[PDB]
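Novice: Here it is, the structure in full.
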Amino acid sequence: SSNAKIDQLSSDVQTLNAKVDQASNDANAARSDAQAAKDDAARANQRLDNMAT
Amino acid sequence: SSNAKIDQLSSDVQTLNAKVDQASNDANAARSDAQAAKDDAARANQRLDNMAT
Amino acid sequence: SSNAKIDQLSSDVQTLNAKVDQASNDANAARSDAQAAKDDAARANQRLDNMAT
């Protein structure tokens, strides 16, 4: 049914919106965590580099 | 065409579902990897902190 | 309205496509950054491991 199909698509879209917003949250969180870790690892390696002296 | 437009939207939705599920996989993987790296960098810095003594 | 609802869904889909592509970019970037950080932290810990000797 045309109306039935439109209604199913409306629900599908809402479900996708929720999934999409959640994927972004996870991605932004990951972007953040990765940035912090990359900096902290860079810091540990700098400290090691200065160890010879 | 109404039916034609509905059919195109149905296909678009399916494509988005696949893209959405893939973005979540990448995000969750990244969240995991970042957590592990942040911990490992934190560990390296702790070991360095204890180096003075 | 059937046509009105179809038009709203078309716009919703386009918005989701943009959000979906952006979430993937963030996720892939995060995957990359996390990989680099995990390697750099692993490197710092290896260097520390060799410190005893």
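Note that chain C is numbered according to Swiss-Prot, with residues 22-74 shown in order.
So how was this one determined? The header says X-ray crystallography, 1.6 Å.
Keep in mind that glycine also has a Cβ here, set from the backbone N, Cα and C atoms.
What Swiss-Prot records for this protein is below:
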| type | residues | note |
| --- | --- | --- |
| MUTAGEN | C:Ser22 to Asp | Localizes to the inner membrane, where it associates with peptidoglycan, thereby preventing separation of the two membranes. Prolonged expression is lethal for the cell |
| MUTAGEN | C:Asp70 to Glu, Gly or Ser | Does not affect the formation of murein-bound lipoprotein |
| VARIANT | C:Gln29 to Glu | In strain: B |
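Each of the listed features needs to be described in terms of its position in the shown structure.
Specialist: Within 10 Å of the C-beta atom of C:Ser22 (mutagenesis position) sit 7 other C-beta atoms, taking all shown protein chains into account. Annotation note: C:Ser22 (mutagenesis position) sits in a coil segment as assigned by DSSP.
Same-chain residues at least 6 positions away in sequence with a Cβ under 8 Å from that of C:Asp70 (mutagenesis position) are not found in this chain. In this structure, C:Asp70 (mutagenesis position) is part of a helix by DSSP.
Counting only residues at least six positions away in the same chain, no Cβ atom sits under 8 Å from the Cβ of C:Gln29 (variant position).
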